[PDB]
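This report refers to the structure that appears directly beneath it.
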Amino acid sequence: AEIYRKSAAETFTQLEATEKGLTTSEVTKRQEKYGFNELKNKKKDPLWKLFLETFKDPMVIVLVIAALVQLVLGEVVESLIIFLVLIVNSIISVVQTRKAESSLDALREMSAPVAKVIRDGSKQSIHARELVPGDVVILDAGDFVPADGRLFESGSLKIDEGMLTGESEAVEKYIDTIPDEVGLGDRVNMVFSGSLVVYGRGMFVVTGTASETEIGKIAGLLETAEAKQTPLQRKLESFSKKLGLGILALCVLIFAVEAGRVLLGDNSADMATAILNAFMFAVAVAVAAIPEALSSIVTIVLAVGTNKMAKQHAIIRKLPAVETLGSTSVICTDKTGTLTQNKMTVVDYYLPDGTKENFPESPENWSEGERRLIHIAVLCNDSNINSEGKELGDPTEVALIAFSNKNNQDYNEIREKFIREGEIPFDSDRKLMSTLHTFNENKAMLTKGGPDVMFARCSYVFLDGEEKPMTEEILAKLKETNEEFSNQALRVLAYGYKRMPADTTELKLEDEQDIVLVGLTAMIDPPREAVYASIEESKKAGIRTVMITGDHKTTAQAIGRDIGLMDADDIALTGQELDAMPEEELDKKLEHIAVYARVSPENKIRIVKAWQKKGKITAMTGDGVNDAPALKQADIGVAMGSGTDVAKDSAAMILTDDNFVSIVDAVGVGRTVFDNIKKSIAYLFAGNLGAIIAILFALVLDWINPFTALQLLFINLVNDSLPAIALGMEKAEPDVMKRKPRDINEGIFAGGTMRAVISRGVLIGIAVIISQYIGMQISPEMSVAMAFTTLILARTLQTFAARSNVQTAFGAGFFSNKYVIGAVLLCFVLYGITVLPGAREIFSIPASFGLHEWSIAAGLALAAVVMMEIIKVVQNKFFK
Ligand code: BEF
Ligand SMILES: [Mg+2]
């Protein structure tokens, strides 16, 4: 924050080193003191730590207590089933946590393997690991920067600072000390570790190593990035705490009821039998209320959504990440490589003849001026594309010839038509290269460079021909066009041709006057064709989009206004302004600011953290290294296929096809996934509530347990899991994309879903109560069998009613959800397996369970479902 401001001698004196180098004793003492230039990998959570962390869930705690109670009671099989369920849930959660945590290693491969360091007066290829502040490193083209440092001798050095600015653009490096504070991407006189050197030679003095570097700061932010809780995960945690409190209250009520039946009853009833009955009732309540298959069902629905969006070439590493997309309220975005294609292109153009909007794609129909413009654009080129669009040098020349080829006019044919006869490379202050290649029977010299230099050098122009050198009207029009392009943040290069000499004798400075401007071409990183549609859909979906980019203020403003991110002539927030902004000021000015420019990776993490502080599920989407801290910090991080590997790892999603529409598609798929998950959880907990009501009513009447532990485990694991998955297979709501993002504190049972849960559970419990009463009219074992049958069949047929909370199954399509019908049929098969003579004893179903008792129980379950439909109709007609 101060090294770049200080002079080269000042920072040399600060580090106690000279330009010659440092001795071996000094370098080894400085290596032993805060040395070891490398990104220390985080030890990260071991497997056992994650295992014990997964055991802190209230549902897991209640299930563990129930399993221990069953093991003490002698129910070895049911306790082992509960233990296996807990093992499966913990394994699933730990696997998901490991997949999320795979966003590690910080990509230390970005750091250079070697480093040309002059040590003890000798130049050696010392490995970048053994580098210390004070070490003087020589840089050349194609050499990764080993450590952060300040320039003191650099000859036309250019560094691809694509891991802070996020752009593969060769940033020019000058040794002059910066007198004023500049942004992290504008530090001209300071190299940064992990940034490739594109062109030129340089030699700097290291000022930072390991975590003190900017890539070190990025690695530190990645390591300290908060493991965000998924909105489904946080809703389930809150409802799990509530359900654990409710189950503890239910067990307290059970023990109090039994203690009352003993103390207020008679001394004949032994304490041991009553306490044993209380323990069985409490463990049955725990098993029933806790959905043992809930984690598996949620994981399966999330995997279904992940596969659905992987069909669109968007790999979602984290299973809850699709849900996190569904609950997204803010989409933070990078510009270079994420909004734009990270490929410079020519978008606009101008000639004194005029501008025909879009450049014609037919060279046969091309005008003379346009043809000469393209010619003096291609034959003066520096880059090339030969195989699979391989880029030769700077993206500016690549942009020029890509625009030339995009008009169905291959540049290679023109280059072979007009052989190069000498050229001058870039001359720093002289932006004009002015190649002197011989043309077709004209021997005209062609030039290309910056706007201002071209306009100052020449006075002629190509209006219709060799126009007389007047410089008022054409100059005004040219300047107006250039200023308009600059206001559009369009990079401008002006080209011309001179032919007076027609000799081409030497290759040196020539008559830089009278180059006869024929036109100039605009240039910018254009937004992806899918970006505008994605922005329009996100705004229609209530999701605001925020641009966080390393580009200058002008380019970010132009891109935001191009895609409708900002208002008319809005003002973006520079990275410097954000750095000078206290967190309170940023929070006060967060909704109003929609585009951030010239930001550092820590600035991106700061913006994402601030947006998450406002209770909004932030969707940071990026492709560069600078986005990786923000990708990890965001609740959902979205990467691109062409983005860097660290950005792909740090982001939950990876758009392999770089389709920005896939981001809004993921938002919609996640909304549908959360609707289906809420349907499945509502169904599971309505069945659980029915079982709980039946058990409590049996308790208060001194009745036998409606369902044993094995029966409840079977229902919750194989007879509710399949219908819950089927309801997770539900079709998308018609207005799934028009809904505002769901509240982060909405709760799992909200917006009429709690009412449906309560009604369905109450009716299921009432049916099981009536069935148990009818069974007790026969025998307690018959009561258990018929209560279990009624509960299992009511929960099987509850799939139809749980499809929608306002529209009945008869009216939403009874067979529209083929998964629901398949799950209902398979649950019928499973229940028929239960009433098999061999398996009757396992499910406490006596051999006397005749077809009359089955008919009564099945009719009670069907009446429960019919009354559930009737209650749904009464609810959506009367009160909402
Ligand atoms: F590469 Be970006 F636009 F931060
Ligand atoms: Mg980028």
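Residue 1 is the first one shown; counting continues down the chain.
Cβ atoms here come from the backbone N, Cα and C positions, even for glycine.
Listed in sequence order, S240, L243, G244, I290, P291, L294 are the same-chain residues six or more apart from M59 (mutagenesis position) with CB atoms under 8 A from its CB. Under DSSP, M59 (mutagenesis position) is assigned to a helix (H, G or I) in the three-state scheme. Among the mutagenesis results in Swiss-Prot, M59 to L has the note: Does not affect sensitivity to CPA. The residue drawn here is the original one.
Of all Cβ atoms in the protein chains displayed, 19 besides its own lie within 10 Å of the Cβ of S240 (mutagenesis position). What Swiss-Prot says about the mutagenesis result for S240 to G is this: Does not affect sensitivity to CPA.
Neighbours of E292 (Ca(2+) binding site), defined as other CB atoms within 10 A of its CB across all chains, total 27. The Ca(2+) binding site annotation in Swiss-Prot covers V287, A288, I290, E292, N716, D720.
Per Swiss-Prot, active site, 4-aspartylphosphate intermediate is recorded for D334, and the stated evidence type is similarity to another entry. In sequence order, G166, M547, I548, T549, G550, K604, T621, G622, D623, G624, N626, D627 constitute the residues six or more apart from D334 (active site, 4-aspartylphosphate intermediate) in its chain with CB-CB distances below 8 Å.
For the mutagenesis of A691 to E, Swiss-Prot gives this note: Displays optimal activity near pH 8.0. The structure shown keeps the original residue. According to DSSP, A691 (mutagenesis position) sits within a helical segment.
Looking at Swiss-Prot, you'll find the mutagenesis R795 to Q noted as follows: Displays optimal activity near pH 8.5. Here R795 (mutagenesis position) comes close to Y683, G687, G690, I715, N719, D720, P723, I764: these same-chain residues lie at least six apart in sequence, with C-beta atoms under 8 angstroms from its C-beta.
Secondary structure at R795 (mutagenesis position), taken from DSSP and collapsed to helix, strand or coil, is helix. In Swiss-Prot, the entry for mutagenesis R795 to K states: Shows very low activity, but no change in pH-dependence. The structure shown retains the original residue.
In Swiss-Prot, the entry for mutagenesis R795 to E states: Displays optimal activity near pH 8.0. The structure shown retains the original residue.
Packing around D720 (Ca(2+) binding site) is summarised by its Cβ count: 31 other Cβ atoms lie within 10 angstroms of its Cβ, all protein chains included.
Within the same chain, the residues at least 6 positions away from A691 (mutagenesis position) whose Cβ sits under 8 Å from its Cβ are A288, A289, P706, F707, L712, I715, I764, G765, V768, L791, listed in sequence order. Every protein chain shown contributes to the tally, and the Cβ of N716 (Ca(2+) binding site) ends up with 25 other Cβ atoms within 10 Å. Checked against ligand 1, the recorded positions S240, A288, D334, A691, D720, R795 give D334 in sequence order as having a Cβ less than 6 Å away from one of its atoms.
Report note: the Ca(2+) site is defined by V287, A288, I290, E292, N716, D720, and the residues of the same chain whose CB lies within 8 Å of the CB centroid of those residues, excluding them, are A289, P291, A293, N688, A691, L712, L713, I715, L717. Only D334 of the recorded positions listed as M59, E292, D334, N716, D720 bring a Cβ under 6 Å of any atom of ligand 2; the order follows the sequence. Shown are the binding-site residues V287, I290; of these, the residue with the fewest other Cβ atoms within 10 Å is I290.
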